[PDB]
Amino acid sequence: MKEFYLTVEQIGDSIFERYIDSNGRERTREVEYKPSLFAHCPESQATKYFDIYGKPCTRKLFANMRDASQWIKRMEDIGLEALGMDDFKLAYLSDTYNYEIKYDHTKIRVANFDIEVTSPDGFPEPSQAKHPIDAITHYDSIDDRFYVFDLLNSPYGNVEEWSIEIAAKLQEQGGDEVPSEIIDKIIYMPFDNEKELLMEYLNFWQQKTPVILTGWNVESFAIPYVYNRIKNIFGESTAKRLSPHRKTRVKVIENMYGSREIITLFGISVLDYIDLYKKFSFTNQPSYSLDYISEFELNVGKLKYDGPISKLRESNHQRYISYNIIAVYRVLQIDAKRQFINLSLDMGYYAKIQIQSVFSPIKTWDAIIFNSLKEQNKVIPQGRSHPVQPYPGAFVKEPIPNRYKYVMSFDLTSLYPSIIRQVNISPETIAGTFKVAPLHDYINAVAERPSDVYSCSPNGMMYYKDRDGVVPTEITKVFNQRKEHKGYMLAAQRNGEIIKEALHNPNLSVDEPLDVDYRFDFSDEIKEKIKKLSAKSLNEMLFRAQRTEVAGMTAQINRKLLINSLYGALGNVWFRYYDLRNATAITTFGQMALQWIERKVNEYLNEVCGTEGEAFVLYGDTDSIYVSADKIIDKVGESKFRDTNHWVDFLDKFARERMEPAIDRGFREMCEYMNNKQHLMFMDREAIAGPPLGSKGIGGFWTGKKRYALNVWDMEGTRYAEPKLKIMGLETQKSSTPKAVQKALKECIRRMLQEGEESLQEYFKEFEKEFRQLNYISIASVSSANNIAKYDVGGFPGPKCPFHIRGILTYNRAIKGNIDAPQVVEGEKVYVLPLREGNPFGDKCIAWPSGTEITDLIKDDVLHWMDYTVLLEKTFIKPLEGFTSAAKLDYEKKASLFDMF
DNA sequence: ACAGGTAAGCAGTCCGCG
DNA sequence: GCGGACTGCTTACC
Ligand SMILES: Cc1cn([C@H]2C[C@H](O)[C@@H](COP(=O)(O)OP(=O)(O)OP(=O)(O)O)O2)c(=O)[nH]c1=O
Ligand SMILES: [Ca+2]
Ligand SMILES: [Ca+2]
Ligand SMILES: [Ca+2]
Ligand SMILES: [Ca+2]
């Protein structure tokens, strides 16, 4: 089979590669890569290498990478450009693998692990590595086994071996409840002492050397600690065994009152799962502990136990080890669902970069663009330095705060990416410029046509319509990929709504779920069978459908992230092809396009409907417009409408039959105006919102820019079984507003849109009345803790000290001394609560690490001095007042005027 | 260093106000 | 004895 790399590193004048050969065996080699750079030369001297702009270049082979590095320096010490790929690692791959890489993941060794360290002291700082490692669970994807390393003897207590039979029993039977599906894949290994533990671990690591190393927070804790622990004991010569090439690099970076350590192991690709989740999950969590995340993604338990984790191993060792095995497993479950590793490999092998580089859009695209240029024998430009500069972006229409019964939305596809393709924007397709007229002239189709021969943009740039352009081309490949995966996703969504509509006929029968591929729209034969299935079989299918959707989502939203990131890279000084002229061409064209079609859409509707000068487009943001469909329902009036689904199907057809075509002709015209390479401004219908038939609900409302809510019935072709709320920017969508309030505010909104003002007040009085009995954790607000020290001023708030920071300082003060209470980590999330006058803490609020309960020491005080009144006003009432106010409505009734009656 | 701009809402301060 | 006019900090929408 076609070969493919595993990892690659540059060490001195050599390149170290681990790869899979034609036979599927993992090999390693050390190459004295002879790099090759370029320099401009006289037009006469002819060759095959030309820079992206069409200039001749002479190629220079170098004895070794070191000589090529010194040549780039000498070249700058002179003032001449030094073209070519300066990152010799990438050049090496590009050379070694000149073909679309087809890899086999079953050959890639993905390791997953977690360790435990008892510490009565406090949190075992990896830099110090003072306490012993008493447990290690390491899962190997090739062997598909959990290798468990237990330390039975330690200065913190000796314990009896772990029992796998006990781990398997249910909690309720005094067991640990370790999943059945992995009990057989566990290899338990007890040890008399730490040295033998650590020593046996390293030999294991030698035999099963990880290619991809993942885990939860593994990069900032596990790895560092196991490195420094092995260092402080056997010496840095042994510790370096963790690297297959015996080479490590330790970067420091210490805070104002803390020491953090960054270890890099050459020959291994570390993908901390928390970093993968932060970048690809598209979520913003109140806490990032595995428990919180595990519950959010899998709906599993809280992994409970009694006492501090510091005393867990000593009092219930059986559970301690079982909990360590389960934690490692939970990450596997989350990944089996989100599939971030697969995504990483896909992106990695597509661009020919180190796998750990998928975190860098700039690196990713540099390699993609590079490889694409190599094929046409072109030479890439040299990276230059630039000063940062602000530049304009998208346009956002100021909405009129109010309610909106029926609303319909429209939106363009991969906007910026499409704009790049339509105008043919790229570092080498620049033709020139043109005197520009105020932006509103082009919108109003009044300004003179910029060019008759070139592709143009309202910002004054012109691009060749004839040529190709590596960016436009390379950006189209990834875009087509997204197209596909988005297809499978939306299908899984639709198939999913069917199963829900079917959960209304739960047939009293014993079954087994159908065997279908949820990536495709269910066929009639299937749609036929499902109607007869049981609530049991239907649910498993719903579950499988949703897991298919999530998998699709991951695949699609992240390819979208990538292409949108190429646009951003154009606006970043570190990008080899940085250029504000191109970035601005994109955003400016966007501002024009959005408003251009606003003018248009407002015409065709004022025309058709009949009225004149009536604003149908009530809002818009970057590439979307929300059109009011009241008059479109008025010209027919609530009449020939049997049930809600009636007019929803009505509007669906109106947009799909009339509105859209109009829009297509509106953008086709603009493409002509700007004389662009090709028309790709495709704007289709999005959401259809409004209240249920004959309801007291307002259907929707806006309060300001980026702040609105709508009761949607159909979204991009999916007809929900139950109306789904679409809220944007309101408190309900923010991680900082307490969970109880998000849930409560969302119910108020739901009642406010689906039902009338009566249901809202009814629920408002109810909530206000019960608010006091909610758990403290669910009514606490959340916030990140940045620059704590900065406003320290010796344990007290400083100048302009932030509420959450303040609340932290009061915390460290209430636990000051007894080093055992969890310390708030600089840069993490924290729960925050307001304290009434007279509290023993000496302040109006207190803060503590999120995803946790406050230390049992101060917990009862804070519970007693909680200012429920401020919490209700600030987090609930104030924002509620915002929604109802803008929507012309009241939550707490009003002066009946008929009072005394 | 390591995709980008737009915009809202909360507090903290400072300053005008019989 | 605050109101609002800025400013710093968060976090969401594109
Ligand atoms: C979400 C997002 C958008 N944008 C820009 C580029 C986008 O094309 C534009 C509009 O964003 P979106 O409408 O969110 O997305 P999209 O147009 O790219 O694609 P689609 O709706 O088909 O999924 O805003 C970014 O630069 N970065 C981002 O992270
Ligand atoms: Ca743990
Ligand atoms: Ca879009
Ligand atoms: Ca769409
Ligand atoms: Ca959009």
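Structure method, as recorded: X-ray crystallography, 2.6 Å.
Each residue, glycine too, has its Cβ placed from N, Cα and C.
Annotation source Swiss-Prot lists Mg(2+) 4 binding site at A:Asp411, A:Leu412, A:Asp623. Among the features that Swiss-Prot reports, Mg(2+) 3 binding site is placed at A:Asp411, A:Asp623. Look at Swiss-Prot and you will find A:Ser414, A:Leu415, A:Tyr416, A:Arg482, A:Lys560 tagged as substrate binding site, backed by a large-scale study or a structure entry. Where Swiss-Prot documents A:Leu415 to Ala or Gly as a mutagenesis experiment, the accompanying text is: Decreases base selectivity by several hundred fold. For the mutagenesis experiment A:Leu415 to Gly or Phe, the note given by Swiss-Prot reads: Increased misinsertion, increased mismatch extension and inefficient proofreading. Quoted from Swiss-Prot, the note attached to the mutagenesis of A:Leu561 to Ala states: No effect on the ability to recognize damaged DNA. Increase in probability of nucleotide incorporation. Under its mutagenesis annotations, Swiss-Prot gives A:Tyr567 to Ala the following note: Inserts both dCMP and dAMP opposite 8-oxoG rapidly and with equal efficiency. 100-fold increase of dAMP and dGMP when situated opposite guanidinohydantoin. Increased incorporation efficiency of correct dNMPs; when associated with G-565. In Swiss-Prot, a published mutagenesis experiment is listed as A:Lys706 to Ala, annotated Almost complete loss of polymerase activity. Here the residue is the original one, but Swiss-Prot notes a mutagenesis experiment at this spot, A:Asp714 to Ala: Complete loss of viral replication.
Mapped onto this structure are the features recorded in Swiss-Prot.
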residue  : record                 : DSSP class
A:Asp411 : Mg(2+) 4 binding site  : strand
A:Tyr416 : substrate binding site : helix
A:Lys560 : substrate binding site : helix
A:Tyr567 : mutagenesis position   : helix
A:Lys706 : mutagenesis position   : coil
A:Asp714 : mutagenesis position   : strand
Which of the recorded positions A:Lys560, A:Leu561, A:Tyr567, A:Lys706, A:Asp714 has its Cα closest in space to the Cα of A:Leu412 (Mg(2+) 4 binding site)? A:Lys560
Tell me the Cα distance separating A:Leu415 (mutagenesis position) from A:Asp623 (Mg(2+) 4 binding site), rounded to the nearest angstrom. 7
Identify which of the following recorded positions, namely A:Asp411, A:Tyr416, A:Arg482, A:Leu561, A:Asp714, place a Cβ less than 6 Å away from any atom of ligand 3, and list them by sequence position. A:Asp411
Just name the winner among A:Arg482, A:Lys560, A:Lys706 (the recorded positions) by count of other CB atoms within 10 A of its CB. A:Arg482
Fewest other Cβ atoms within 10 Å: which of the recorded positions A:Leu412, A:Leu415, A:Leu561 wins that one? Let me know. A:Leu561
Around ligand 5, within a Cβ distance of under 6 Å, which of the recorded positions A:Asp411, A:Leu412, A:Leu415, A:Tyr416, A:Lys706 show up? A:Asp411
Please state how far apart, in Å and to a whole number, the two most distant Cα atoms are among A:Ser414, A:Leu415, A:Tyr416, A:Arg482, A:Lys560, the recorded substrate-binding residues. 15
When you measure from each Cβ to the nearest atom of ligand 1, which of the recorded positions A:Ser414, A:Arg482, A:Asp623, A:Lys706 fall under 6 angstroms? A:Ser414, A:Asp623
Would you kindly give the Cα-Cα distance separating A:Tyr416 (substrate binding site) and A:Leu561 (mutagenesis position), rounded to the nearest Å? 12
What whole-number Å value do you get for the CA-CA distance of A:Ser414 (substrate binding site) and A:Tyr567 (mutagenesis position)? 11
Please report how many Å separate the Cα atom of A:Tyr416 (substrate binding site) from that of A:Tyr567 (mutagenesis position), as a whole number. 7
Taking the recorded substrate site as A:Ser414, A:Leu415, A:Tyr416, A:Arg482, A:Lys560, identify the other residues of that chain whose CB atom sits within 8 Å of the mean position of the site's CB atoms, giving them in sequence order. A:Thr413, A:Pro417, A:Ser418, A:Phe479, A:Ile563, A:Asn564
In whole Å, note down how far the CA of A:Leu415 (mutagenesis position) lies from the CA of A:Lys560 (substrate binding site). 11
What's the CA to CA span in angstrom from A:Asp714 (mutagenesis position) over to A:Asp411 (Mg(2+) 4 binding site)? 14
When the Cα of A:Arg482 (substrate binding site) is compared with the Cα of each of the recorded positions A:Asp411, A:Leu415, A:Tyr567, A:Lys706, which one is closest? A:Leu415
Cα distance (Å, whole number) from A:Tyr567 (mutagenesis position) to A:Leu415 (mutagenesis position): 11
Specify all same-chain residues, apart from the site residues A:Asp411, A:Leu412, A:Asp623, whose Cβ lies within 8 angstroms of the center of the Cβ atoms of the Mg(2+) 4 site, ordered by sequence. A:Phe410, A:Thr413, A:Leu415, A:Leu594, A:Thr622, A:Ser624, A:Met683
